[PDB]
Amino acid sequence: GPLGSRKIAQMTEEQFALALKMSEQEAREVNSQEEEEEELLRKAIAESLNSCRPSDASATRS
């Protein structure tokens, strides 16, 4: 085989349960937090575009 599973230590039943718990915390593999940040970045940009320009203190156009 690739190396030899015969020399590879097998995981115990308890170890398997812990592995599942870790996946649940990460949802799967990638951090869901990163995805949320990306969404927030786009939302902020859209909001800025929808935001009107600030009033001129001098009252001068453009």
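Going from the start of the chain as shown, residues are counted 1 onward.
When the header is checked for method, it gives solution NMR.
Keep in mind that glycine also has a Cβ here, set from the backbone N, Cα and C atoms.
Residues or ranges marked as domain 'UIM 2' in Swiss-Prot (evidence: sequence analysis): 36-55. When the domain 'UIM 2' (36-55) is classified with DSSP, helix, strand and coil residues number 15 helix, 0 strand, 5 coil.
Non-local neighbourhood of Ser32 (mutagenesis position): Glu26, each in the same chain, at least six residues away, with C-beta under 8 Å from its C-beta. According to Swiss-Prot, the experimentally introduced change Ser32 to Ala or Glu (Swiss-Prot position 101) is described as follows: Slightly impairs the selectivity for 'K-63'-linked ubiquitin.
In the three-state DSSP assignment, the secondary structure recorded for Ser32 (mutagenesis position) is helix.
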